[PDB]
Each structure stands twice: as structure tokens, then as C-alpha cells.
Amino acid sequence: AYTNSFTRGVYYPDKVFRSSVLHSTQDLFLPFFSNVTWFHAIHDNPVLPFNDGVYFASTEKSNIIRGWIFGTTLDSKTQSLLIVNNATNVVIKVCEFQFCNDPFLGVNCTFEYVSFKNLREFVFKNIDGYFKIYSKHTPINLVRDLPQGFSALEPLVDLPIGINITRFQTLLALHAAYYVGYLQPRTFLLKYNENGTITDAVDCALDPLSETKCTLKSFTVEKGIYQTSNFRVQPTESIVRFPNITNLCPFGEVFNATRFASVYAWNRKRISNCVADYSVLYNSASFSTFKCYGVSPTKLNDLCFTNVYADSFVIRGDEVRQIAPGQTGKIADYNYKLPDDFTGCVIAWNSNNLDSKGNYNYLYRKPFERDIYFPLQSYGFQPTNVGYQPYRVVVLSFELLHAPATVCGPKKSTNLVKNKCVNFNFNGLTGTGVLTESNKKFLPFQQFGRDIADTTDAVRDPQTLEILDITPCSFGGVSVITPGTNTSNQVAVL
Amino acid sequence: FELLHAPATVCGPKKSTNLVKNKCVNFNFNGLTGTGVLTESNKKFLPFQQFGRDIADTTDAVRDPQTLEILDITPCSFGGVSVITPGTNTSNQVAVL
Amino acid sequence: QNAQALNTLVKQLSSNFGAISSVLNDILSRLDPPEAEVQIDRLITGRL
Amino acid sequence: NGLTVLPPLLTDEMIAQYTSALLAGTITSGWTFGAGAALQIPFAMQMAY
Ligand SMILES: *[C@@H]1O[C@H](CO)[C@@H](O)[C@H](O)[C@H]1NC(C)=O
Ligand SMILES: *[C@@H]1O[C@H](CO)[C@@H](O)[C@H](O)[C@H]1NC(C)=O
Ligand SMILES: *[C@@H]1O[C@H](CO)[C@@H](O)[C@H](O)[C@H]1NC(C)=O
Ligand SMILES: *[C@@H]1O[C@H](CO)[C@@H](O)[C@H](O)[C@H]1NC(C)=O
Ligand SMILES: *[C@@H]1O[C@H](CO)[C@@H](O)[C@H](O)[C@H]1NC(C)=O
Ligand SMILES: *[C@@H]1O[C@H](CO)[C@@H](O)[C@H](O)[C@H]1NC(C)=O
Ligand SMILES: *[C@@H]1O[C@H](CO)[C@@H](O)[C@H](O)[C@H]1NC(C)=O
Ligand SMILES: *[C@@H]1O[C@H](CO)[C@@H](O)[C@H](O)[C@H]1NC(C)=O
């Protein structure tokens, strides 16, 4: 069984006093006129999903509903919030309770507290570990269903339980119907009266007149046409395209090399025509540092490059800080310079247990220049020297210019769907639109096309060299044609 | 630390002072500061509400943390000041509005 | 005059305004939120 | 980019109908249609005025 939520399930969203104002708010409310599941207690206490949050309501004549259970398994295997109201004493506990196969009341704990004719409404939500309880009790004269009307709920309790709640169950007193409605992130307009009591409400996503009340900040709408929204078509599925290459990039040949070059004569290895899995380098605990100046290290798996170069050499530990864009010093200026617009990551680890002996084979002296009483000096690295120990540093320089990408990370491609609105990813380039066949003659060296706004106009599919046009999915202003609200609540939409 | 405007349970080491009504004062309520005249009010804060706010998000009223009564906050009198003057080639006497 | 005003407005989308890229998707696909937000604020200020 | 153009309320055809009405009025009734009713007048007499 299901019923109509109507206008029930709005609560005072904050401890801020307001009056005579049409204030607007976004919080997890019950959506207006949505369905709520209707349960019965005659001649029904199942476990329900909690989802993003719950409105709960019940109707009483004899105080049958006395409690709630919240958790994931509700079987003593996890912590579960228990609320019970027996006679005049409200009891709250969050123990790893052993609940019955079918919990009811007859007629490692982290918290404990002890204190139809009646409608008792509640709101439960679980935000960053905080279980927030709002409620309202009101007299009623109705047995069949939830009464229609409006009256908002105050917040009463906020329990810092830190419990992951996915399911909940109620507790009945056996010798009282109840409703369960899912909260959603719907913006509201709320009529605070002179006393500051919310006396009316308008759900924004209910219907086009309600959008118009949300747009004008008014419960009354004048005769006219109002631009409430922009209609935009949504995509269906994502499309991921990368060259179908299975070769793996030789990072091991750079990072696990028998010998590193000196900084005065640093090596520059080209990485191309391969799959670059950067999760290995990032997750590895062997590195003393992994600092990215270009892109974030976790994005490297999706993103891909025209080329990647690995600059490999040995420096003294205290000089690691100098290998960065914007830095100056005797190393940054004299022997190894990066562009100040450098894109990439600097990875380094000590070699105190490998290169140190003393080891005098390491000598030091524009961006990416190799400069092959003298300017030439060297180090004697010994195992007994931290800031004076040798470090192996590899600088990964990434070229992200829009051109055919030779280095693309470990991500599987999908099939391509034409003439449908889709979320696409071509060699790390993303966007949303309709991919169609085209007559745009890209030259063999061209990979991407562009519009006046510098947005992508067309792309060359990286697996099959054909050109696809990108046209954003149909969109436009909505407008609501409405007579006076007094004349009618009926509306028409452009 | 949760600094959301709500009743404070943990307050910093600092002695309170007496409260003076109907005079321009520099106030501090639970760490919330400003300047204005504190007066008696008829604003019915709900038991869970500690602060009230205006359209500008400025404080409209507060609940005194020691004695649970509501005080309205009216910013201390201010206004533009204009000088009415004949040209200085006639007189250096002025009137002030 | 109106055509020129619109063409100018559209061309401004190609400007970086101090950001690493004029393309919003390229910022988002490359930077984590704590850094992406800075680059985006630069574009928002310029475009607004 | 979000840049659109709205149509005018009065289409070119409707404007043409208005200029036609104003012109037909001017020719067959002089200025009388401006003040009140369109009062037919021989064009040559209208010019005399
Ligand atoms: C609510 O349930 C009825 C069936 O009783 C169904 O026809 C209606 O579409 C449902 N509405 C929503 C919003 O789920
Ligand atoms: C309510 O339950 C508690 C146990 O959680 C029990 O100690 C108490 O006696 C019960 N009821 C009353 C009215 O005290
Ligand atoms: C309490 O938690 C600990 C984990 O720190 C666990 O080992 C122990 O078994 C739990 N106690 C019970 C009664 O399950
Ligand atoms: C506010 O409360 C008073 C009772 O104190 C009541 O008479 C009035 O109708 C209520 N509504 C207003 C004025 O907001
Ligand atoms: C270097 O060798 C270690 C094994 O000792 C391995 O775990 C690591 O992934 C290798 N590094 C690279 C870049 O392949
Ligand atoms: C993609 O796979 C096809 C075989 O189905 C092959 O002919 C084509 O060359 C591959 N594309 C790339 C860029 O490697
Ligand atoms: C402040 O002190 C009074 C006694 O003068 C006491 O009754 C009141 O409860 C105290 N307020 C708080 C918030 O503790
Ligand atoms: C203004 O004052 C000057 C003296 O500095 C005098 O020469 C001049 O005539 C005066 N003009 C008027 C209009 O009073």
C-alpha cells in the first residue's frame, strides 16, 4: 500500500530565527505529493532501506509504535542505533545489540541516554556521522490515512554516532499504521509568518507553477510568461576511446636502472607508443617524494599524452627541493633547469643503500639544457653522510598539447554510439554532446578541431581514423505561461 | 570544531560581564561579535534557536547564553553628514546637517 | 554592433584569465578539487 | 554557449499589415483616422488641405 505525502515532511532547516519572510532553502526534504509506503498494524515491521534519508510518520490511538532500529545488518554484528519509548521514559542506545529474528516489544556500546488521535512525524538523516532527528506531535481526527495539511518540525536531537546506516526497522508494542518516505535534495520556498512559524511551502521540482513561485520568491504569481529554467537534454551512457595498444611503458627501465647519470649530464628517455600505468609509481612506498606541479597524480590514469620524457640523474638530498618550477639556486640555475610552466611530476628516492660507498662518479656544474678555476664539482657519497645522501630523481615531463596521444594510461575503451547524446572521452578530452558522421576533412596530422569559443568542434576517433562532429544536445529556455494565480493554478510551458 | 551558529557547549576561557540594555555597546555572545544597542524583544525564538538573522545575514537578535531571553540588536545611530556653506569667498561659517 | 557584441562575448571564452586553461573540462580532468577550484575561480571571475 | 535569440512578437508580416493600414488610412482619409474615424476624402481634395 502507498499514500500521498501531500505537503507533509518539511522541517525548520536551521537554528536561525526568521519572520514575515519568504526564505528559500536546500536540504533533504520529502518531495511534495510523492508516494510514501503505507504499513499496517492490525489483525508489519519489515526492514526498509534508509537511502540518503527518511521521513517517518505514524498515527496512534494507543501508543503502539515505540521505537526504531538503525544500522546495516541489525544482528549484533555492527553498531545499531536503538530508540525506545516505554511509558514515560525515552531510551537511546547505540550498542551492538542482539535483536530478535523478528523484533517486537510485548505489552561495545558508545552511547546511552535515558529520560487515530495522535500524529507523530519524524525526520531521520545521517550526515557525516551525525544522526539528526526532527519531529512534530499534533492531535488528529482521522483513521484511514495521513491527514492533509502543513505544519513544520523542529530539530530535537543530534547524535554523533558515526554509524553507517543503510537499513532500518521499527518496533511495535503487541498485546497503528506508519509511513516511510525517502528524503531528496529538493529546494523549497518557505513562508515564515509574524510568529516565525513556517505556515506554507512550495517544492521547487513539483510542477511548472511551483518552479515559477521558486523563481519569483512569491506564493502569489501575476498574469504573464516567466523564464523559470533552462531545459537541457541529458546524456545516456559514456563513450571512452583510446588507441587499442597493449604495449606497456618501460618505467622499470628508468626507475630500477643499474646506474643513474650525473646531473651535469642528465639522461632524457623518450616514452611513447605504450600504456602508462601510473598507479604503480604513485602507490609504491619506495619513493621519498612524488610531487606533481602539472596535473594531480590520480588523474594520470585517465589523462594521456603526446609524449612523456623521463629525465634521470643523481643529486644530493637537500637539493631535491630545487627541482621545481619557480625555484632558483645553485642546482636549479646552474645544472638542471625546469620551465616555470612545467607540466609533470618530480619523483625521488634515496640511494644510500645502492650508490653510496666513497662514490665519486657523480658530478654537477635554459630549461632542459644539458651543459656537457673550474665550474665543475663532484660529490663523495658515503652511507654514513640524510641531506647529504645521494638521491635518484626522475622528472616526468608530460606534453598535453592537443595532438595525437602516443602515451595513454590503463583504461579500457567502449564502443562508440552515433546520433545519440553521450558523455564522451577521447584521449582524455571530455565533454557532452551528439557524435555524428562528418564531412570535415582533417589533415593527417590533425587530431582535434575547434570552434570560436575554443571548444571542441570535431574529433578524430583514435581507433578508427574517421571524423566525428560534436553538436551539443538540444537545449533552450523554459517559460511558464500563467494567468493570475487567483484566476487559476493551471499553467502552460514553452 | 563545529562553529555553526547554534547553542555553544564548549566556550573559551573568558569571564563574562554584566549586560547593559538600551545603550550602544560592543558585544560578544558566544564568540559572535558586533556593535549595537541591545534591547528587550518580543521575538519568540524556538527553544533550539540561538541566533536570529536579517536579510543581509547579519545578526538580528540573540538569546542571552546565561539567561534565556531574547535581545534585539539595533545598530548604533548613524547617518551621512553634510556641510551647508556659503562660498568661502563670502564666509567661513557653516551649518551641519 | 550587436553582432560584434556577441562575437566578442563568445571569443572571451577562449581566454585564460590567469588559469592554466580556458577549457573548463581540461582543468577538471587534470586537477583534484583543492586545486581545480582555484583555476576555476580565475575563469569564473573573467567570464562573469 | 547559452547564447540564444528570441523572436520578436510582431513578425515582419504583422509589421507590413500595420504600415499598410497606416498608409491606406493616410491615402483615403487623410488625418481624420488619426483623430477619430477614417473619413473618406477625394485624394485631390486631401492634397488641397
Ligand atoms: C505513486 O503510486 C501510484 C500507484 O498507486 C502510481 O500510479 C504513481 O505513478 C506513483 N507516483 C510516483 C511519483 O511514484
Ligand atoms: C524501559 O526500558 C529500560 C531498559 O532499557 C528499563 O530499565 C525501564 O524500567 C523500562 N521502563 C520504565 C518505565 O522504566
Ligand atoms: C568490540 O570491538 C573489538 C574491536 O576493537 C572486537 O575485537 C570485539 O570482539 C568487540 N566485542 C564484541 C563483544 O563483539
Ligand atoms: C501568532 O501567535 C498568536 C498567539 O500568541 C496568534 O494569535 C496569531 O494568530 C499567530 N499568528 C501570527 C500573528 O503569526
Ligand atoms: C622496481 O622494482 C620493484 C621490485 O623491487 C617493483 O615493485 C617496482 O614496481 C619497480 N618499478 C617500476 C617503475 O617498475
Ligand atoms: C584499432 O584496432 C583495429 C582492428 O580492429 C586496427 O586495425 C587499428 O589500427 C587499431 N587502431 C590503433 C590506433 O591502433
Ligand atoms: C547562569 O547562572 C544562573 C544563576 O544565577 C543559572 O540559573 C543559569 O542556569 C546559568 N546559565 C547557564 C547557561 O548555565
Ligand atoms: C573673492 O576673493 C578675492 C580675494 O582672494 C577677491 O579679489 C574677489 O573679488 C572675490 N570675489 C567675489 C565674487 O567675492
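Going by Swiss-Prot, the residues shown for chain C are 954-1001, listed in order.
Each residue, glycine too, has its Cβ placed from N, Cα and C.
So that you can see what the record holds, here are the features copied from Swiss-Prot:
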- C:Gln954 to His: In strain: Omicron/BA.1, Omicron/BA.2, Omicron/BA.2.12.1, Omicron/BA.2.75, Omicron/BA.4, Omicron/BA.5, Omicron/BQ.1.1, Omicron/XBB.1.5, Omicron/EG.5.1 (VARIANT)
- C:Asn969 to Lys: In strain: Omicron/BA.1, Omicron/BA.2, Omicron/BA.2.12.1, Omicron/BA.2.75, Omicron/BA.4, Omicron/BA.5, Omicron/BQ.1.1, Omicron/XBB.1.5, Omicron/EG.5.1 (VARIANT)
- C:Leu981 to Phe: In strain: Omicron/BA.1 (VARIANT)
- C:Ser982 to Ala: In strain: Alpha/B.1.1.7 (VARIANT)
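Each residue contributes its Cα atom, and for C:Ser982 (variant position) and C:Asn969 (variant position) those atoms are 16 Å apart.
Sequence-distant contacts of C:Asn969 (variant position), defined by Cβ-Cβ distance under 8 angstroms and a gap of at least six in the same chain, are C:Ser975, C:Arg995, C:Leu996, C:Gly999.
Proximity to chain B, taken as a Cβ less than 8 Å from one of its Cβ atoms, holds for none of the variant positions C:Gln954, C:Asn969, C:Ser982. Candidate variant positions C:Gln954, C:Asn969, C:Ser982 yield C:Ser982 as lying near chain A, with Cβ-Cβ distance under 8 angstroms.
A Cα-Cα distance of 35 Å separates C:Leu981 (variant position) from C:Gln954 (variant position). For the recorded site, C:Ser982 (variant position), the DSSP three-state label reads coil. Applying an 8 A CB threshold to same-chain residues 6 or more apart, the list for C:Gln954 (variant position) is empty. Neighbour counts were taken at the CB atom with a 10 A radius for the variant positions C:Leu981, C:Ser982; the maximum falls on C:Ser982.
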